[PDB]
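Just below is one structure, and these are the notes that go with it.
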Amino acid sequence: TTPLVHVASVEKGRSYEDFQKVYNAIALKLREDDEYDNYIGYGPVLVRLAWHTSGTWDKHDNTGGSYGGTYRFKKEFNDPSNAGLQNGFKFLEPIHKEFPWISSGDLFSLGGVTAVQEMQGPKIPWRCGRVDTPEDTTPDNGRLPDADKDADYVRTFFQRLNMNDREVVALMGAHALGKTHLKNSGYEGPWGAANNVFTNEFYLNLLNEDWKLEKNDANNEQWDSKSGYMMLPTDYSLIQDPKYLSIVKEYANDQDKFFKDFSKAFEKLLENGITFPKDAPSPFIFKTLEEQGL
Ligand code: FMI
């Protein structure tokens, strides 16, 4: 029961070039399967997948986390909190088939990095080495957060993932991506207009839109704006709490600062629970398809 240690182990003989190839395959498929979710594309769901497979981590005993790639097991696969992520997993299936040597954890996390970068977000340094672990290492459902709570809940919840106020506010900025789907979470609507482009729009919308607390078709409360945008109760709590509000304003006024902070927090999130040997490769920074002329 003692807190186990997960040491990163580089996939046998693999290096930067090998992972850039996986990144490219993911990016090329993101470009090809552009019709998904009313042309939003698979970018957003891949980011959510990367986060959900990492967000089960508990700093107290190092259980859960991105290391094991346990989402491939039924218990986690069927977590109500992961409803809808099967689309992301299906997307990665052909990728894993072409590169069977990559671990599940590395693939799930790399999918998130690839999505953010291809959607014009900041570069996210990424490290390889996650190793698949047995089905009995799969964390129980209920470790992922709820969206119907307030700022105090958010702050306390994220302490389990060792994230502070700035890290939490920065991570939530990813909600500029995709949308909520009534069938998956009991919420409906997008947070903004640039559904598949990574920008700081989440913060601008929180501050500039005229929000009204309404009930959706699932009988859940959510904040709506005449522009057709929505915010979860937890999203809105970021402007209700004075400390979170200050940070929201900072990111709404500094795109570069948001990109830099999100990059650090996202990499941290994807690496929580992993021990990287002193002589492990330095983090990889993958070139986008655009940068490669592909
Ligand atoms: C890594 C960034 C990130 C973080 C940190 C983070 C944190 C948290 N998220 Fe969020 N998320 C991200 C990225 C990130 N999210 C993305 C990209 C989406 C869009 C998914 C899609 O469009 O398919 C979504 C969609 C989504 C939805 C709609 C799901 C659906 O109906 O398909 C809900 C209800 C929530 C709830 C919550 C919280 C508030 C409760 C778990 C929360 O704490 N999210």
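Using the numbering of Swiss-Prot, the residues shown for chain A are 68-361, in order.
Cβ atoms are placed via backbone N, Cα and C, with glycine included.
Residues or ranges marked as active site, proton acceptor in Swiss-Prot: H119. There are 22 other Cβ atoms within 10 Å of the Cβ belonging to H119 (active site, proton acceptor). In the three-state DSSP assignment, the secondary structure recorded for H119 (active site, proton acceptor) is helix.
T120 (variant position) has a Cβ environment of 32 other Cβ atoms inside 10 Å. For the natural variant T120 to I, Swiss-Prot gives this note: In allele 2. The structure shown keeps the original residue.
Here Swiss-Prot describes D219 to G as a natural variant; the accompanying note says: In allele 2. Long-range C-beta contacts of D219 (variant position), restricted to its own chain and to partners at least six residues apart, with a cutoff below 8 Å, comprise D308.
Around the Cβ of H242 (heme b binding site), a 10 Å sphere holds 25 further Cβ atoms from the protein chains shown. Annotation comment: Swiss-Prot describes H242 as heme b binding site.
What Swiss-Prot says about the mutagenesis result for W258 to F is this: Substantially diminished activity. Classification of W258 (mutagenesis position) by DSSP places it in coil, neither helical nor stranded. The local packing around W258 (mutagenesis position), expressed as other Cβ atoms within 10 Å of its Cβ over all shown chains, amounts to 26.
What Swiss-Prot records for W258 is active site, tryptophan radical intermediate.
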